[PDB]
Amino acid sequence: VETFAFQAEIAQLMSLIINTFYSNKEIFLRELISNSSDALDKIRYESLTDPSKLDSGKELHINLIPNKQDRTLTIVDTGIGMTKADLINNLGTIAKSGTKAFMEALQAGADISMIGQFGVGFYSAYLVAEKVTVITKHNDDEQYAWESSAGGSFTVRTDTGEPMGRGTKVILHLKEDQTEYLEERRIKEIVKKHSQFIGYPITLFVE
Ligand SMILES: Oc1ccc(-c2n[nH]c3cc(O)ccc23)cc1
């Protein structure tokens, strides 16, 4: 298991998300679904010129899996996936410059719901999760598990867990007071409100 420190700017972004009083937490799901849609667009684009890019899975979709026993909400996509280098480099984002722009926007009057406009929407997971685990598999690399409970560090390890073929699985270990995001009616409402124009099938699993 390798343990890394977040860059100071990303640790600052995470503590702002965790510590700021902000009631509109539901936007985390829109942000993660948007990230999954972007990853699916990437593998679809590569497949237009190289059909073998889909040998690791032809179906392009997003699954939402609530688990009340484990208190987890998992977002699975069959997108391009991330390499080990992408995971270490802030989950394939330009998070240092994105955080800079987002901070300036907040100081000027913007609110946390605009996070996605700054390319750091993944971190909105911390509005509802005490810990986030990311399992990913890119065609050019092995399957890895990234994990962080914030606190300034994250871990990366080769995942010997259930093989995914290709794509990313974001496992949200929800905060005790955020279990409404495991309720079918609540998830359905959020997807309908914020993710109505996502161009891939979103399947909400039942328990
Ligand atoms: O370069 C890449 C960057 C990101 C990803 C990616 N795939 N699905 C996700 C879900 C997320 O919540 C966050 C990031 C991703 C894939 C490739």
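Shown for chain A, in order and in Swiss-Prot numbering: 17-223.
Placement of Cβ uses the backbone N, Cα and C atoms for every residue, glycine included.
Record features, source Swiss-Prot:
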| type | residues | note |
| --- | --- | --- |
| MUTAGEN | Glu47 to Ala | Strong ATP-binding. Strong interaction with HSF1, HIF1A, ERBB2, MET, KEAP1 and RHOBTB2. No effect on interaction with TSC1 |
| MUTAGEN | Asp93 to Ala | Impaired ATP-binding. Strong interaction with HIF1A, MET, KEAP1 and RHOBTB2. Loss of interaction with HSF1 and ERBB2. Los of interaction with TSC1 |
| MUTAGEN | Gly97 to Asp | Abolishes ATPase activity |
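Of the mutagenesis positions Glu47, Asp93, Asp93 has the largest number of other Cβ atoms within 10 Å of its own Cβ. Cβ contacts within 10 Å of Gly97 (mutagenesis position), excluding its own Cβ and spanning all protein chains shown: 28. In the three-state DSSP reading, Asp93 (mutagenesis position) counts as strand. Under the three-state DSSP scheme, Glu47 (mutagenesis position) falls in the helix class. Rounded to a whole number, the distance between the Cα atoms of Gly97 (mutagenesis position) and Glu47 (mutagenesis position) is 17 Å.
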